[PDB]
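Written below as structure tokens is the structure these notes are about.
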Amino acid sequence: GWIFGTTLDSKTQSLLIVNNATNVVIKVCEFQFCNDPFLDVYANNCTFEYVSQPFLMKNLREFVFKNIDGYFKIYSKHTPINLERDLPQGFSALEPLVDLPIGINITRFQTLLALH
Amino acid sequence: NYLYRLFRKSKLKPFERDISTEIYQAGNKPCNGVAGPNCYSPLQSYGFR
């Protein structure tokens, strides 16, 4: 998953799309506790909340993210690469899956980690 | 009971929200959380009568 925001110090707004193995994946609320976590594999107010299907169902995946007029458009595609050396040639068009209705001041984004 | 913002550094993008309250500074001298000289509160009341 990816943590979208501007400063994350309880002043600007932040977005908290996260993907897990359960059915309920997305939980978007204003928080500042999450700086750099890793998964154990064994504040203020919530402006908008949304729950849907998990998103990341030779396994090259490609995602592009857009921010047009406060709307968060997400496109995705799965590409079965054969030789894993660098970015392969050819074409593979990405497809829309989930369109969020709101997002304010997305400036910096993070990436999550999972360790054993 | 109603507040509006009249002080900001830049213009607002369409369909955006700004609920943060900080003391605005329009000069070289820093406010440092004190509403003294060259320090203005962006939240002002309507005052309906």
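Using Swiss-Prot numbers, chain A covers 103-143, 145, 163-177, 187-245, in order.
This entry, so its header tells us, was determined using electron microscopy, 3.1 Å.
Keep in mind that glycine also has a Cβ here, set from the backbone N, Cα and C atoms.
Quoted from Swiss-Prot, the note on mutagenesis experiment A:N121 to Q is: Partial loss of biliverdin affinity. Counting Cβ atoms from all protein chains shown, A:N121 (mutagenesis position) has 14 others lying within 10 Å of its own Cβ.
Cβ environment of A:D138 (variant position): A:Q239, A:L242 lie under 8 Å away, each six or more residues apart in the same chain. In Swiss-Prot, the entry for natural variant A:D138 to Y states: In strain: Gamma/P.1. The structure shown retains the original residue.
According to Swiss-Prot, the mutagenesis experiment A:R190 to K carries the annotation: Partial loss of biliverdin affinity. Annotation note: A:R190 (mutagenesis position) sits in a strand segment as assigned by DSSP.
Here the Cβ of A:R190 (mutagenesis position) has 11 other Cβ atoms within 10 Å, regardless of which shown protein chain they belong to. One natural variant catalogued in Swiss-Prot, A:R190 to S, is accompanied by this note: In strain: Gamma/P.1.
For A:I210 (variant position), the same-chain residues 6+ apart in sequence whose C-beta sits under 8 angstroms from its C-beta are A:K187, A:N188, A:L189, A:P217. For A:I210 to V, Swiss-Prot lists a natural variant annotated as follows: In strain: Omicron/BA.2.75.
Note: A:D215 (variant position) has no non-local neighbours, i.e. no same-chain residues 6+ apart with C-beta under 8 A of its own C-beta. According to Swiss-Prot, the naturally occurring change A:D215 to G is described as follows: In strain: Beta/B.1.351.
Secondary structure at A:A222 (variant position), as computed by DSSP, is coil. Quoted from Swiss-Prot, the note on natural variant A:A222 to V is: In strain: 20A.EU1.
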Can you check which residues sit near A:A222 (variant position), meaning Cβ under 8 Å from its Cβ, same chain, 6 or more apart in sequence, and list them in order?
A:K206
